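*Asks:* I am attaching a structure below and will ask some questions about it afterwards.
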Amino acid sequence: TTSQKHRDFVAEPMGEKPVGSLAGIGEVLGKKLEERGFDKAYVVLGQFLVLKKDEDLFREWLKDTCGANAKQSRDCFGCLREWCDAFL
Amino acid sequence: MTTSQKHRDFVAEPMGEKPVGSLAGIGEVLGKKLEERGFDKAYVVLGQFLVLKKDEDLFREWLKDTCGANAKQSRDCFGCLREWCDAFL
């Protein structure tokens, strides 16, 4: 299943949406991503793409970068994968 | 229209799984060097462009350092990704 946050994100181009629009990225994770330069959702998309959409490596990178737990990183990965299938 | 037809073709549609050589400025020589470094599809180079927050200087220098792109090649590749993002991201 998916959250409404996921469905809202995968429904449209992301433009300049902030990193907190990504499913799984709440205020805590969002703060830590911004601190490390990932202030917009597209920058995280960038990392997803540099990693060739690899689920294991992206979710691990997210954990190491902002401390995402497994549910959060699952949610974030899934919303980026579905967005790419629709728009990339 | 001062852009190449190859630019226009790239920016006209989602890139899907297009190879890196579909990008403006990326001929066969640059494309091979990019592929050897793991940048085999255009979307991987898009990824680097986005990780660099679409900064022209950073991206064009990364391209130079990674495949030896000259100024014109790196400008064309940057401009093609910038316009693609304006259309589809």
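Please read every residue number as a count from 1 along the shown chain.
Per deposition record, X-ray crystallography, 1.7 Å.
Every residue gets a Cβ built from N, Cα and C, even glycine.
Straight out of Swiss-Prot:
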MUTAGEN   B:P14 to A  No effect on LEMD3/MAN1 and enhances histone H1/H3 binding
MUTAGEN   B:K18 to A  No effect on histone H1/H3 binding
DOMAIN    B:20-35  domain 'HhH'
MUTAGEN   B:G25 to Q  Complete loss of EMD binding and reduces dsDNA binding
MUTAGEN   B:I26 to A  Reduces histone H1/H3 and LEMD3/MAN1 binding. Fails to promote HIV-1 genome integration
MUTAGEN   B:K32 to E  No effect on histone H1/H3 binding
MUTAGEN   B:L46 to E  Complete loss of dsDNA, histone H1/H3 and LEMD3/MAN1 binding
MUTAGEN   B:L50 to K  Fails to promote HIV-1 genome integration
MUTAGEN   B:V51 to E  Complete loss of EMD, and histone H1/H3 binding. Reduces dsDNA and LEMD3/MAN1 binding
MUTAGEN   B:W62 to A  Complete loss of LEMD3/MAN1 binding. Enhances histone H1/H3 binding
*Asks:* Sub-8 Å Cβ contact with chain A: please pick out which of the mutagenesis positions B:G25, B:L46, B:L50 have it.
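*Replies:* Checking chain A against the mutagenesis positions, the residues within range (Cβ-Cβ under 8 Å) are B:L46, B:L50.
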*Asks:* State the non-local partners of the domain 'HhH' (B:20-35) in its own chain: residues 6+ outside its ends, Cβ under 8 Å from one of its Cβ atoms.
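*Replies:* Distant Cβ neighbours of the domain 'HhH' (B:20-35) are 3-4, 6-7, 9-10, 41-42, 44-45, 66-69, 72-77, 79-81.
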*Asks:* Spatially speaking, which of the mutagenesis positions B:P14, B:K18, B:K32, B:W62 is closest to B:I26 (mutagenesis position)? Use C-alpha to C-alpha, please.
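*Replies:* Going through B:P14, B:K18, B:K32, B:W62 one by one, the closest to B:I26 (mutagenesis position) is B:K32.
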*Asks:* Calculate the distance in Å between the alpha carbons (Cα) of B:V51 (mutagenesis position) and B:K32 (mutagenesis position), and round it to a whole number.
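*Replies:* Answer for this pair: 22 Å between alpha carbons.
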*Asks:* Return only the integer: C-alpha distance in Å from B:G25 (mutagenesis position) to B:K32 (mutagenesis position).
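*Replies:* Distance between the two Cα atoms comes out at 13 Å.
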*Asks:* Can you give me the same-chain residues 6 or more apart in sequence from B:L50 (mutagenesis position) with a CB-CB distance under 8 Å?
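*Replies:* Looking at Cβ-Cβ distances below 8 Å from B:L50 (mutagenesis position), excluding near sequence neighbours, one finds B:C85.
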